[PDB]
Each structure stands twice: as structure tokens, then as C-alpha cells.
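> After the C-alpha cells below, expect a handful of questions from me.
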Amino acid sequence: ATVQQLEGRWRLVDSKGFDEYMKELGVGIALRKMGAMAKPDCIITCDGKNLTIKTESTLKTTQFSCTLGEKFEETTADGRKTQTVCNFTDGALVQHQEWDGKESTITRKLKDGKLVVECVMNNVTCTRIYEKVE
Ligand SMILES: CN1CC[C@H](C(=O)O)[C@@H](c2ccccc2)c2cc(Br)ccc21
């Protein structure tokens, strides 16, 4: 498994636990409803150690870029400003966020040709499955 194999445009086909993960983050109702109903595409690009992830939908689009292994300020969809680090480790892209004494991890991995995105904060989890599209 390599970080490059995650590259491309992917479209959301299934979600579980997302609303509860947003509740654990303390996301307010406006943003939770938009999350309930955006069916985004996730676009992953990686050039050596440079990574960009763009999550795109008519409701909401976010994008960040980083260097793998280097701490950076991420503005999240819900407007947190986190200190994030992304690494490709044990065959998954692991995005670790720390802010105001709190932490959350988002992992992205290939499983059976699908992109599986898993979020966790304080044992509250979400799992989102994306299929590779043109
Ligand atoms: C870190 N991600 C992972 C989960 C979601 C995804 O990429 O499918 C993502 C998101 C972004 C734009 C539109 C809908 C959902 C999201 C939304 C939010 Br409100 C908080 C974190 C978060």
C-alpha cells in the first residue's frame, strides 16, 4: 500500500456515525444538517511528500494542503483551527488533529477498491465509504 494509490476523485456512497461524530465535535445544527445531506466528492492528490485533500459538494467545499509529517494549521469544515499532521503509516493516510486540549483522528485507506474514511474523537466514530469515479 502506498499514498499514491489513494489519489483521485472519489464519491461518497455510504455513511455511518457521521452525525454522532459531529455532535462530539460540538458542531451546531446548521453545519450538522449540511453534513447530513451533502454527498461530497473527495479529491486526493499527492506529489512526493505534498498532499492536498479537497472535499467538494454544492453544499460545502473544503480544501487543505500539507507536507507529510509536518505540523500545520488546518481550518476544518466546521471552522476549528487545529494543529494537524498527516502521515502515510501502516498502509493508511492518518490525519491527526489537536486543538484546545482535544484531539481527533481521521484515517483514509483503500479496502476492496473503495476509499474508507474513518473519523474518531473520544471513541465516537464515523465510517464513510467512497467509490472511485472518473
Ligand atoms: C474531516 N471530515 C471528514 C468527514 C467528512 C468527509 O470528508 O466525508 C467531512 C465533510 C466535508 C465537506 C462536506 C461534508 C463532509 C467533514 C465534515 C465535518 Br462538519 C467535519 C469533519 C469532516
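All residue numbers given for chain A refer to Swiss-Prot; the residues shown span 2-135 in order.
Recorded method for this deposit: X-ray crystallography, 1.5 Å.
Using the three backbone atoms N, Cα and C, a Cβ is placed for every residue, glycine included.
Quick paste from Swiss-Prot:
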| type | residues | note |
| --- | --- | --- |
| MUTAGEN | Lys24 to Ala | Loss of ligand-induced nuclear import; when associated with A-33 and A-34 |
| MUTAGEN | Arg33 to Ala | Loss of ligand-induced nuclear import; when associated with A-24 and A-34 |
| MUTAGEN | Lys34 to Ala | Loss of ligand-induced nuclear import; when associated with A-24 and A-33 |
| BINDING | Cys43, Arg109, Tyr131 | N-eicosanoyl ethanolamine binding site |
| BINDING | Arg129, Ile130, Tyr131 | (9Z,12Z)-octadecadienoate binding site |
| BINDING | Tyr131 | hexadecanoate binding site |
> Which of these recorded positions (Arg33, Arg109, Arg129, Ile130) have a C-beta closer than 6 Å to some atom of ligand 1?
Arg129
> Whole-number Å only: compute the distance from the Cα of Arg33 (mutagenesis position) to the Cα of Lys24 (mutagenesis position).
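About 8 Å separates the two Cα atoms.
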> Can you check which residue among the recorded positions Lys24, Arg33, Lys34, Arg129 has the largest number of Cβ atoms within 10 Å of its own?
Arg129
> Select one residue from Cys43, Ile130: among these binding-site residues, choose the one with the most other Cβ atoms within 10 Å of its Cβ.
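Per the Cβ count, the most surrounded site is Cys43.
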> Please report the Cα separation of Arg129 ((9Z,12Z)-octadecadienoate binding site) and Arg109 (N-eicosanoyl ethanolamine binding site) in Å, rounded to an integer.
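Computed Cα spacing between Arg129 ((9Z,12Z)-octadecadienoate binding site) and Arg109 (N-eicosanoyl ethanolamine binding site) is 9 Å.
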> Around the Cβ of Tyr131 (N-eicosanoyl ethanolamine binding site), how many other Cβ atoms lie within 10 Å? Please give the count over every shown protein chain.
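Summing over all protein chains shown, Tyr131 (N-eicosanoyl ethanolamine binding site) has 22 other Cβ atoms within 10 Å.
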